[PDB]
Amino acid sequence: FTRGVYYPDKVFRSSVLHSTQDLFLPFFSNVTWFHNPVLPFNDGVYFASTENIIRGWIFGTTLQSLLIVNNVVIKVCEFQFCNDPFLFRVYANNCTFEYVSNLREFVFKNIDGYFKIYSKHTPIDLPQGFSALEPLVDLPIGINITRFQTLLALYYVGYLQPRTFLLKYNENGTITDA
Amino acid sequence: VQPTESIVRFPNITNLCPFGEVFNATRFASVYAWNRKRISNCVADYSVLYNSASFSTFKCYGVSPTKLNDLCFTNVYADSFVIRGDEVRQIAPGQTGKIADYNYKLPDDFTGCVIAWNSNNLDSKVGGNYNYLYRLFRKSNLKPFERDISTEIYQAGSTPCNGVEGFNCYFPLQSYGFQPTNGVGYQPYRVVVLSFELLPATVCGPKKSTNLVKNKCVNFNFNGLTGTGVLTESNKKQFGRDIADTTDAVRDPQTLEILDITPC
Amino acid sequence: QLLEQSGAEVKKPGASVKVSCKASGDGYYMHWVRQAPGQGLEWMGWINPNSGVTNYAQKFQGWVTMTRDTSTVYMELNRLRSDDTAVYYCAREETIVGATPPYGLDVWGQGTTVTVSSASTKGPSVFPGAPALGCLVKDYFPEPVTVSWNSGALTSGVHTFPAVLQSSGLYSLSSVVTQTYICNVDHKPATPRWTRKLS
Amino acid sequence: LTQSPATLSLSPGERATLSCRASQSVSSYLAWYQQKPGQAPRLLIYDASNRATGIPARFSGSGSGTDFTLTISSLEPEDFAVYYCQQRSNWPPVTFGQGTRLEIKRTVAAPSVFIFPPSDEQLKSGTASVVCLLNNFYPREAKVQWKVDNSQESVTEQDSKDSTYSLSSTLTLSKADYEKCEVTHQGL
Ligand SMILES: *[C@@H]1O[C@H](CO)[C@@H](O)[C@H](O)[C@H]1NC(C)=O
Ligand SMILES: *[C@@H]1O[C@H](CO)[C@@H](O)[C@H](O)[C@H]1NC(C)=O
Ligand SMILES: *[C@@H]1O[C@H](CO)[C@@H](O)[C@H](O)[C@H]1NC(C)=O
């Protein structure tokens with residue numbers, strides 16, 4: 001519908017109309033209602049899991065091998081995964097980076113050596129409202145990612161396109177229209 | 001009204017950057033597989049390098065070497081490798097040869113500094129040093145900042161060949177013959193490329209933070225931003241710019257209150 | 001390093017032959033270079049010991065096949081002819097992964113003599129060459145023999161010419177020198193002895 | 001590859017100089033080998049100027065382009081052998097050279113010639129062999145010719161006490177044809 005509009009820059013604005021050119025999810029596009037297959041990671045992935053079952057994600061190429069486990073544990077070691085990883089039956093050489101810190105939307109990107117994760121969750125198919133997503137974390141690893149796969153403890157997936165929007169702030173500095 | 005004094009507000013960091021671990025490394029790499037190290041969250045002293053007389057080449061491209069201790073940087077890198085002495089002129093925006101075509105390519109709109117000195121004392125054995133390699137044959141040029149490691153026989157226009165050298169089945173690499181009785185220009189130089197992007201900032205040099213002065217036409221420097229305005233107190237909330245594409249608010253980097261900028 | 005050879009061996013025209021080269025020294029190739037008698041050296045091929053990738057010469061495409069295990073490396077040659085009588089050497093070559101190696105073949109094995117003949121195993125025939133006096137070892141197979149004088153009690157003037165090949169497939173050499181003198185001839189591949197008295 | 005000269009003659013104390021002649025490009029490393037008769041070869045120089053481990057200071061090669069030399073300063077009595085040059089490239093991966101033989105020079109001598117009639121033991125067999133012998137001469141060359149009213153010859157190597165040669169020709173004839181040796185030499 002009108003989901004997946006985030007804050008592109010780190011600039012406060014107020015009572016204006018601004019026009020950017022970044023990766024977005026197109027309005028009135030087709031998403032894929034899943035019910036855990038490996039999926040492509042083309043240019044960025046909108047994610048939206050309405051529901052404590054959806055735990056984390058694995059990001060990689062051969063399945064180097066980014067890992068998010070939910071205390072968000074993030075490890076960019078070189079891993080050996082099983083056929084169907086789930087929750088701890090998930091899985092080491094040259095560990096390089098480590099980090100620890102209803103409707104729940106997420107937007108993932110991978111550009112320029114950064115790894116950008118955006119977040120928002122509201123209480124409640126996908127609803128018809130309009131949401132903004134404040135950025136959650138910014139990970140400097142710079143790796144090669146082509147496929148990904150969610151995890152579970154035994155949702156929806158879009159894809160980001162290059163477009164050109166025209167956003168709308170207000171008196172408080174919050175996107176309410178596009 | 002003329003500006004009265006100067007205001008400098010940098011964050012309260014005190015660690016220093018690992019330039020020792022880059023320049024004073026024991027062994028560098030070869031140019032076809034060149035090393036890389038991303039530098040962030042430190043204080044960088046570019047006064048202990050341009051004052052050293054050891055470096056026989058200190059170019060800078062998007063910035064002058066004197067004015068390095070005043071800017072705040074985003075995305076600093078460092079690229080270490082060993083080349084031969086008459087190929088340092090190729091490490092530049094837009095050159096041709098065998099290093100700037102199959103080994104290491106810099107973009108056209110480049111902002112950084114190239115440092116290169118002599119290391120014949122460390123990179124020359126008696127029989128020779130045959131394990132500093134460079135790529136000699138490739139199918140096509142490189143994109144800027146593209147690495148390529150492969151030991152495969154370069155098939156030219158003939159019958160194919162499978163891990164076997166033969167008629168038009170050359171080896172891809174080539175070793176420099178560094179023995180210490182070479183002339184200069186055949187001796188091992190030793191190169192570091194510092195690249196950084198200007199204008200979230202982390203790395204900048206040792207300037208001392210002053211205090212805060214309000215309701216006076218002063219000159220300010222908030223972690224990179226130069227200008228001339230009057231600082232007041234804000235209402236609701238970095239870089240805070242408005243419809244005129246100009247900064248009129250700024251978060252104070254040492255105490256998280258929001259300030260305004262009214263022009264004098 | 002230290003490299004070991006299999007040992008000398010004699011075959012038949014049309015048969016096969018397999019030569020080994022042990023390496024008791026733990027990133028290097030193995031070359032095989034052959035030397036026909038009274039000729040220069042000649043390259044056969046190389047084999048990578050780990051991955052088993054081989055390259056052969058242009059002249060030996062179809063006749064030579066080099067194998068390995070895990071070190072010990074084997075070279076096998078089939079369809080023998082009269083032009084495959086030589087000594088076979090194995091040579092170590094230090095390598096650089098990716099480029100041409102600038103070091104040469106520094107460690108050589110000692111050599112494997114391969115004789116390809118048609119005739120049968122035979123004993124010598126000593127003939128006393130009285131006049132400067134010489135026992136004429138004649139019409140034997142295979143090379144070598146050993147000739148001494150006075151059961152090894154004379155070293156000055158003792159000549160022993162190299163064995164030449166006749167047109168009957170048998171070798172023959174002479175042994176001259178300048179009191180009773182007796183030559184003593186042994187031939188190890190069949191052990192005959194002919195202690196001929198020469199006058 | 002092509003070496004020159006074919007044979008080379010010196011005296012102990014001279015200065016040896018011999019040359020190879022390589023091919024196409026600069027990715028064409030070259031080495032030098034030494035072989036004594038009855039041994040295995042031995043590395044001396046690699047990449048045309050760098051000595052291998054254990055080689056003394058008198059072996060020293062040079063040369064660049066398409067011309068390579070090996071040069072020995074002071075010639076020892078243990079440095080008489082055969083020498084090879086060996087390229088390393090892509091299309092022919094080895095291509096050894098042809099060989100250059102090194103030897104000792106002394107004063108021109110003359111051989112003491114003998115001859116041997118066939119013994120009756122051999123005359124019973126059906127084939128007779130008549131030996132004609134030379135001893136201790138130093139040119140390298142001689143011509144032994146048979147005159148009656150074929151043969152093969154064999155030559156020993158350098159002697160380690162006076163550096164001379166020997167030779168023996170053998171006229172082989174049947175019994176019935178036997179029922180029915182001029183030495184050409186420049187020192188005589
Ligand atoms: C990422 O991986 C794919 C295949 O694994 C490869 O084709 C591509 O070149 C890689 N990316 C880079 C920047 O090398
Ligand atoms: C920065 O460091 C100074 C000196 O230690 C301290 O007084 C100040 O409160 C610090 N500010 C923050 C935001 O940590
Ligand atoms: C590297 O070491 C030298 C002394 O060995 C020192 O003078 C120089 O400042 C060092 N460079 C650094 C730490 O960047």
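First residue shown is number 1, and so on along the chain.
Every residue gets a Cβ built from N, Cα and C, even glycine.
Lifted from Swiss-Prot, the feature list:
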- A:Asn70 to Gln (Swiss-Prot position 121): Partial loss of biliverdin affinity (MUTAGEN)
- A:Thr50 to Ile (Swiss-Prot position 95): In strain: Iota/B.1.526, Mu/B.1.621, B.1.1.318, Omicron/BA.1 (VARIANT)
- A:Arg55 to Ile (Swiss-Prot position 102): In strain: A23.1 (VARIANT)
- A:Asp84 to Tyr (Swiss-Prot position 138): In strain: Gamma/P.1 (VARIANT)
- A:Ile124 to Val (Swiss-Prot position 210): In strain: Omicron/BA.2.75 (VARIANT)
Exercise for the section: Using Cβ atoms and a cut-off of under 8 Å, determine which of the recorded positions A:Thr50, A:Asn70, A:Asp84, A:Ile124 neighbour chain B, and list them by sequence position, or give 'none'. Expected result: none
Exercise for the section: Compare the Cα of A:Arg55 (variant position) against each of the recorded positions A:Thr50, A:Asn70, A:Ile124 and report the nearest. Expected result: A:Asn70
Handout entry: C-alpha separation across unresolved stretch of 14 residues from A:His35 through A:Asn36, Å
Key = 8
Problem - Between A:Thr50 (variant position) and A:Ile124 (variant position): CA-CA distance (Å) - result: 9
Handout entry: Cβ under 6 Å from ligand 1: qualifying recorded positions of A:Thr50, A:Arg55, A:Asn70, A:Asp84, A:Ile124
Key = none
Handout entry: Most Cβ neighbours inside 10 Å, all chains, among the recorded positions A:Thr50, A:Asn70
Key = A:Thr50
Handout entry: Distance bridged by 4 unmodelled residues (Cα of A:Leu63 to Cα of A:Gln64, Å)
Key = 9
Exercise for the section: Would you mind checking how many other C-beta atoms are within 10 angstroms of the C-beta on A:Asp84 (variant position)? Expected result: 11
Exercise for the section: Would you please pick out, from the variant positions A:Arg55, A:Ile124, the one with the fewest other Cβ atoms within 10 Å of its Cβ? Expected result: A:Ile124
Exercise for the section: Would you mind reading off the Cα separation of A:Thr50 (variant position) from A:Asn70 (mutagenesis position), to the nearest angstrom? Expected result: 16
Exercise for the section: Report, as a whole number of Å, the distance between the Cα atoms of A:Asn70 and A:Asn71, which flank a stretch of 3 unmodelled residues in this deposited structure. Expected result: 6
Completion exercise
Residues A:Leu154 and A:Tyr155 bracket 20 unmodelled positions; their Cα atoms are separated by (Å) 15
Problem - Between A:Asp84 (variant position) and A:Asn70 (mutagenesis position), the C-alpha gap once rounded to whole angstrom - result: 17
